[PDB]
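Trainee: Structure in structure tokens, see below.
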4 protein chains.
Amino acid sequence: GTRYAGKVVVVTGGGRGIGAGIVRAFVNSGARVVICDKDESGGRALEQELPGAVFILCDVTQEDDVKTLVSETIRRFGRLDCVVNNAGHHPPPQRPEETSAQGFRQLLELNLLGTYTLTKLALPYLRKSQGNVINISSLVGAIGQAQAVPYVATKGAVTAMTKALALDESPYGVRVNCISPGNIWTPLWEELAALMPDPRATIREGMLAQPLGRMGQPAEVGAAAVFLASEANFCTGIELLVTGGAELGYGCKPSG
Amino acid sequence: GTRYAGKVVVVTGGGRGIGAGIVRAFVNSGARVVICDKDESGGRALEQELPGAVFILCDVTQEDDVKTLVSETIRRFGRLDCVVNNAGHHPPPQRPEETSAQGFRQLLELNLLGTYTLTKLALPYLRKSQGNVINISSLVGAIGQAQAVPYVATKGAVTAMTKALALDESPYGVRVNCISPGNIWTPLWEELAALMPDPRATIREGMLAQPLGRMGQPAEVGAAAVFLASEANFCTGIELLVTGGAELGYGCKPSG
Amino acid sequence: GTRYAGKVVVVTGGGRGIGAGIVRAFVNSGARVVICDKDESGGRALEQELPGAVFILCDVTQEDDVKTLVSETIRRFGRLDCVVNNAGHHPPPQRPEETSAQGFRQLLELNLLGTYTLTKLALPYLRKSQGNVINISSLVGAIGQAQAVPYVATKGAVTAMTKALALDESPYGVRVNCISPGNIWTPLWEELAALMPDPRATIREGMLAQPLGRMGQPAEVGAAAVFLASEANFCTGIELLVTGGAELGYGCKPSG
Amino acid sequence: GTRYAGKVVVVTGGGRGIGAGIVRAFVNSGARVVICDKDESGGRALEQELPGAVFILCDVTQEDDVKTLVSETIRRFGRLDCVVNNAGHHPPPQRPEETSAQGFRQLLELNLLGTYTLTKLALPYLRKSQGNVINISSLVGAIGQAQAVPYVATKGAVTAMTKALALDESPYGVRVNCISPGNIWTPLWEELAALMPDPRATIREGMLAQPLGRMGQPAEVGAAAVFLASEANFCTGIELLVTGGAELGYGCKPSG
Ligand SMILES: NC(=O)c1ccc[n+]([C@@H]2O[C@H](COP(=O)([O-])OP(=O)(O)OC[C@H]3O[C@@H](n4cnc5c(N)ncnc54)[C@H](O)[C@@H]3O)[C@@H](O)[C@H]2O)c1
Ligand SMILES: NC(=O)c1ccc[n+]([C@@H]2O[C@H](COP(=O)([O-])OP(=O)(O)OC[C@H]3O[C@@H](n4cnc5c(N)ncnc54)[C@H](O)[C@@H]3O)[C@@H](O)[C@H]2O)c1
Ligand SMILES: NC(=O)c1ccc[n+]([C@@H]2O[C@H](COP(=O)([O-])OP(=O)(O)OC[C@H]3O[C@@H](n4cnc5c(N)ncnc54)[C@H](O)[C@@H]3O)[C@@H](O)[C@H]2O)c1
Ligand SMILES: NC(=O)c1ccc[n+]([C@@H]2O[C@H](COP(=O)([O-])OP(=O)(O)OC[C@H]3O[C@@H](n4cnc5c(N)ncnc54)[C@H](O)[C@@H]3O)[C@@H](O)[C@H]2O)c1
Ligand SMILES: O=C(c1ccc(F)c(O)c1)c1cccc(-c2cccc(O)c2F)n1
Ligand SMILES: O=C(c1ccc(F)c(O)c1)c1cccc(-c2cccc(O)c2F)n1
Ligand SMILES: O=C(c1ccc(F)c(O)c1)c1cccc(-c2cccc(O)c2F)n1
Ligand SMILES: O=C(c1ccc(F)c(O)c1)c1cccc(-c2cccc(O)c2F)n1
Ligand SMILES: O=C(c1ccc(F)c(O)c1)c1cccc(-c2cccc(O)c2F)n1
Ligand SMILES: O=C(c1ccc(F)c(O)c1)c1cccc(-c2cccc(O)c2F)n1
Ligand SMILES: O=C(c1ccc(F)c(O)c1)c1cccc(-c2cccc(O)c2F)n1
Ligand SMILES: O=C(c1ccc(F)c(O)c1)c1cccc(-c2cccc(O)c2F)n1
Ligand code: NA
Ligand code: NA
Ligand code: NA
Ligand code: NA
């Protein structure tokens, strides 16, 4: 591909799931890609699989990991054009009274501050390249979700932060956007479903929450990321919904 | 009541349903209320029932009816402080291919242009009184609805128009706001349900579309209108949702 | 290009401005494009310029023009994969009291019902092809604009209609999306500015309404349309903002 | 007043500014009010001033302070009907590169986790009383703000959390809503302005960011809170904008 040829992209949590889909999309568009992940298994295999992708072990909650990720990217490829902040986690369903402040802090540390820290360290290089930032948020930041107060809160923060940063970085020509996926079939979706009393029913329900009648694919999020990086040159501070229409209309959720 | 004492309010479609609830709320707050409706039966009874409410027969799609409504209101009460554009209609469910341009035009004529025409004729008086406009839109203007392309379109227009007009009238101190109800139990809701194969099931489904587990009441929309008129003095161009949370979260509406 | 190779696209108002940018984007992506426009001058030249684009004279407010547009497209190319409803108009600034119901109706006829009519006639063919609809709305439908009550209302309607139709057509695999541009430098923008007391100042103000410090280009809207057609396969009922960030933050628009 | 007679309300950060306005609104509506604040000066005076208001020293970032606040409220008044999470802080303008992860964490601790902790400890009592939660968020959580990445992020989180919690608590009849003010003239606004090179200009600019041409008052936020507590019985998970229209239209913030 040539849509993003000559560009260098860092994808956090790129070892599996949505992140791996985004990695593949950017490789297919001609970019060189750095796969950041805290686990080795998926990302190492992906590096072997994909010419133009390399793997760097990095836990985005560890500031020295992230500093090394940025400096290794520059040392090896000489520029940085796009950072995709995809690393994140959805805890199992938890009733509000079953949550804790400390668990909330830990989830904020990954879903929000990990995105903040890489963005901050990358911005000097993105400014030189007139590059861009893509944050992977969630539809449920906008519309809410049951049994997920901490998670919903972290994604509300990511989406809002995206707009703040877009404002700050617009004078430098650096665009900052986010993608808000809905149900995307990933290993995390599979893991969460396996915890439920009836996994198969949870998966059917998840497929049917969308007017389109299926969950989304990592490749579909990847395509949206490539669009934001390579062609959305008048888009900054937007929230691109990749949800199959889940937010549309009424569903199951006289006046007394 | 004294929250809106000494004020004069016009409520279109005030003979039944949401409009009658709004009429009652304003009377209870101390205002004098003009009940506008194209049908006599409900509004005439309401005038007899409520001291401080009077009924004026007026079809908001007929410009001379509306001109007379405004001039009779001023002749009888000497001022005009609030116009509530509630008159409107939801056609039966219709698939897109079952709609027509002419039916769409007719629905626009009521739901949108009727609101426009009264607002336009009232604004000289609202400017003198630093009064305000309240448009009754719908949640489905924001989130969509199935088998209702014309209706959804008219309410998307009302909500957007509310913001445009708020901008234009802000220099004059005239606030313009809208209320977007969700399922409110009214005669129109009952009529629509009676068309369905199973009315009781349609009503149960409608009650359950809300996290709160019931439909809303006309009095609850009425209370929101009184708030916007009497106490929301720093609110203009807002969309106040009165929906029981229907827009929140996923509902019923693997990656292949 | 090959992103949308073998596909057939109809672009209304494709003779100049945003529509011509969209035409060019789709041609560059490998599609065959039908340029619909009520004026001959731009579209005829564009047909001569672009292999793979042809021009059909058609006024989208004339139902028989639109019926012929669809049947000629099928007769000449054998399928229809995407309809881009771009034709529309922004009247000069008008204070609310300077508007009329009949001017409002005429603007609704173009900006809203023209989009409705082509969509309706195209949908049988889009269903066979699992094609998609792209409506060109406006940011000001969402956030409002001064001295433009009718225009704002028409675009609020288009955006809402997009969501309604997405719901109705999702069972058939037909996606329905809209693009909401902000200030895009087009002949209409130039014409409107030329009416102002100071055209150059109006244009400078328009450039600065965006954090990015410039207006957008037709090609940038075109790229977003190609993305929605060719790669956004899990997107339906979305509003894709192409605005340069104009909706972000505070601007020029103690407690007494 | 009698709108909220017999009810017990806790207002955090009630010693001055918006919180004190909310305290006064609830007292005027007939409620008994607990003023929570980390500083004694304003709240102690307010307790002396207002029959029906009492002051409890409490730092919402200190879990044992908050536990004692709830148990003292129940011991002294026998019930709890509404919690208003108003305590929060806006740091001085800070460019993204001038922020730190640790400052971000500290701001999250106040603006987000303080709201979480009181809500969590109050919910058993709110469930018994079918009470409600009101969170004071900010417009800039929704639209962004320049030189305020941490602040914007915290308020995006509060607004999203409000919707999540509304979903979780709806089966228990507990409503959870938020108010998103824009520029409200408060001591914090005055303090921030005094840091600027030209305070008077910053204040003029702040007044003019609103179509209404002034900043809002604490009493106006207070009225909106009383409405949400006492009359918005079909509202849950909403974001009530109290902004003077700042989010409407274009402002100051050719295609090359
Ligand atoms: N799957 C969905 O339906 C869905 C929906 C909306 C949003 N999202 C978001 O998309 C993102 C990816 O989700 P997914 O479903 O692909 O999850 P996943 O669990 O399948 O994959 C996430 C990847 O990130 C890595 N990761 C986790 N913590 C990390 C850390 N500290 N440092 C580096 N890498 C780390 C994991 O090792 C893994 O390879 C997350 O931000 C999630 O919130 C997912
Ligand atoms: N009921 C709901 O669930 C619901 C939900 C969202 C929005 N709404 C909106 O609320 C409004 C009232 O709805 P409702 O459910 O109370 O309906 P309703 O049918 O029960 O009452 C509407 C009233 O308006 C009158 N009316 C109709 N056309 C008129 C005209 N041309 N001139 C004057 N009066 C006219 C009717 O005669 C009637 O008295 C409408 O704008 C509707 O779109 C209703
Ligand atoms: N230019 C902007 O800043 C801007 C911003 C937001 C939205 N938009 C929307 O984008 C669309 C295109 O705007 P533009 O700026 O390119 O305008 P334009 O005037 O430059 O071009 C519009 C084209 O549509 C054609 N057209 C008009 N009426 C028609 C009809 N009845 N049938 C067929 N063709 C018809 C015109 O002849 C012209 O070729 C419109 O829907 C407009 O509302 C424009
Ligand atoms: N003023 C505005 O324009 C504005 C706009 C939008 C949102 N807000 C929000 O409204 C709320 C109040 O703002 P304000 O302008 O009135 O501020 P303020 O500084 O004038 O008052 C805040 C009050 O909260 C108290 N407080 C601070 N930290 C506390 C803690 N840890 N525990 C207990 N009390 C604490 C302070 O002592 C003070 O009395 C905040 O959440 C703020 O983000 C304000
Ligand atoms: O056979 C693999 C595979 C990889 C990607 C594909 F698209 C595919 O079709 C297959 C493979 C091999 C080694 C490790 C992992 C792995 C990936 C992701 C996460 C993990 O934990 C892993 F162990 N996969
Ligand atoms: O990873 C999930 C997710 C799904 C949608 C998103 F928008 C998102 O950001 C994340 C997910 C997967 C399986 C079940 C649930 C779930 C359902 C229902 C309630 C819950 O608490 C759940 F966690 N979530
Ligand atoms: O007995 C009535 C009534 C009216 C309002 C009430 F709240 C109530 O408890 C009862 C009544 C009497 C005459 C006409 C109508 C009427 C109203 C509304 C619409 C109509 O079509 C009507 F005929 N009602
Ligand atoms: O009057 C209705 C309505 C309900 C919610 C709103 F937000 C609103 O503005 C209007 C209504 C009543 C009964 C069934 C349906 C319906 C359901 C499902 C599909 C439909 O096409 C329906 F008409 N609607
Ligand atoms: O020289 C032209 C041109 C056309 C497109 C280009 F990108 C370009 O660089 C140049 C041209 C020639 C004839 C008619 C029109 C025309 C187009 C659009 C609208 C009109 O009214 C027209 F007369 N243009
Ligand atoms: O064509 C315009 C437009 C610009 C933005 C959009 F989002 C849109 O859909 C349309 C436009 C061009 C020049 C001036 C004005 C204008 C400014 C200020 C006030 C007005 O009434 C204006 F017409 N508008
Ligand atoms: O004279 C006061 C006052 C209080 C409220 C009013 F509405 C009023 O018109 C006046 C006063 C007295 C003691 C402490 C504080 C105080 C309040 C709020 C914050 C503080 O830091 C304070 F010292 N005020
Ligand atoms: O307390 C503020 C605030 C104002 C609006 C809100 F919606 C809100 O939640 C908070 C405030 C006060 C004075 C200046 C600034 C400011 C302006 C411009 C840029 C900034 O970084 C600022 F802090 N803010
Ligand atoms: Na490789
Ligand atoms: Na009477
Ligand atoms: Na050609
Ligand atoms: Na007291």
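Numbering starts at 1 and runs along the chain as displayed.
Technique stated in the header: X-ray crystallography, 1.9 Å.
Using N, Cα and C of the backbone, Cβ positions are placed for all residues, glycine too.
Sharing the record's features from Swiss-Prot:
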BINDING   B:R16, B:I18, B:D37, B:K38, B:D59, B:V60, B:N86, B:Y151, B:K155, B:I184, B:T186, B:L188  NAD(+) binding site
MUTAGEN   B:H90 to A (Swiss-Prot position 93)  Increases kcat for androst-5-en-3beta,17beta-diol and 17beta-estradioll
MUTAGEN   B:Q145 to A (Swiss-Prot position 148)  The catalytic efficiency (kcat/Km) is 30-fold increase for 17beta-estradiol and 11-fold for androst-5-en-3beta,17beta-diol
ACT_SITE  B:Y151  active site, proton acceptor
MUTAGEN   B:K155 to A (Swiss-Prot position 158)  Lacks of activity of testosterone 17-beta-dehydrogenase (NADP+) and estradiol 17-beta-dehydrogenase [NAD(P)+] activities
MUTAGEN   B:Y250 to A (Swiss-Prot position 253)  Lacks of activity of testosterone 17-beta-dehydrogenase (NADP+) and estradiol 17-beta-dehydrogenase [NAD(P)+] activities
MUTAGEN   B:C252 to A (Swiss-Prot position 255)  Does not affect kcat for androst-5-en-3beta,17beta-diol and 17beta-estradiol
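Mind running through what each feature is packed against?
Mentor: Cβ contacts within 10 Å of B:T186 (NAD(+) binding site), excluding its own Cβ and spanning all protein chains shown: 23.
DSSP assigns B:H90 (mutagenesis position) to coil, not to a helix or a strand.
B:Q145 (mutagenesis position) carries neither a helix nor a strand DSSP state and counts as coil. Neighbours of B:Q145 (mutagenesis position), defined as other CB atoms within 10 A of its CB across all chains, total 23.
Around the Cβ of B:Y151 (active site, proton acceptor), the number of neighbouring Cβ atoms within 10 Å comes to 25.
Take the CB of B:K155 (mutagenesis position) and look out to 10 A: across all protein chains shown you find 30 other CB atoms.
Note: B:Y250 (mutagenesis position) has no non-local neighbours, i.e. no same-chain residues 6+ apart with C-beta under 8 A of its own C-beta.
All protein chains shown were included, and the count of other CB atoms within 10 Å of the CB of B:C252 (mutagenesis position) stands at 10. The DSSP secondary structure for B:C252 (mutagenesis position) is coil.
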Trainee: Output: those recorded positions from B:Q145, B:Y151, B:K155, B:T186, B:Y250, B:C252 whose CB lies less than 6 Å from an atom of ligand 2, in sequence order; none if no residue fits.
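Mentor: Correct list: B:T186.
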Trainee: For the recorded positions B:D37, B:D59, B:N86, B:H90, B:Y151, which residues show a Cβ-Cβ distance under 8 Å to chain A?
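Mentor: The recorded positions close to chain A: there are none.
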Trainee: With CB distance below 8 Å as the criterion, list the recorded positions among B:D37, B:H90, B:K155, B:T186, B:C252 that sit near chain C.
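Mentor: Of B:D37, B:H90, B:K155, B:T186, B:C252, the entries that lie near chain C are B:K155.
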Trainee: Count, for each of the binding-site residues B:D37, B:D59, the other C-beta atoms lying within 10 angstroms of its own C-beta, and report the residue with the smallest count.
Mentor: B:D59
Trainee: Would you list, in sequence order, the recorded positions among B:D37, B:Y151, B:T186, B:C252 whose CA lies within 10 Å of the CA of B:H90 (mutagenesis position)?
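Mentor: So the list is B:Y151.
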Trainee: Helix, strand or coil at B:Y151 (active site, proton acceptor), per DSSP?
Mentor: helix
Trainee: Around B:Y151 (active site, proton acceptor), which of the listed recorded positions (B:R16, B:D37, B:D59, B:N86, B:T186, B:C252) come within 10 Å, judging by Cα atoms?
Mentor: none
Trainee: Could you tell me which of the recorded positions B:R16, B:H90, B:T186 have their C-beta within a distance under 6 angstroms of some atom of ligand 8?
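Mentor: Among B:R16, B:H90, B:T186, near ligand 8: B:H90.
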Trainee: Quick check on the gap: how many Å separate the Cα of B:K253 from the Cα of B:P254, given the 12 unmodelled residues in between?
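Mentor: Logged value, Cα of B:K253 to Cα of B:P254: 15 Å.
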Trainee: If we check Cα distances from B:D59 (NAD(+) binding site), which of the mutagenesis positions B:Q145, B:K155, B:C252 wins as closest?
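Mentor: Of the mutagenesis positions B:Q145, B:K155, B:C252, B:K155 has its Cα closest to that of B:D59 (NAD(+) binding site).
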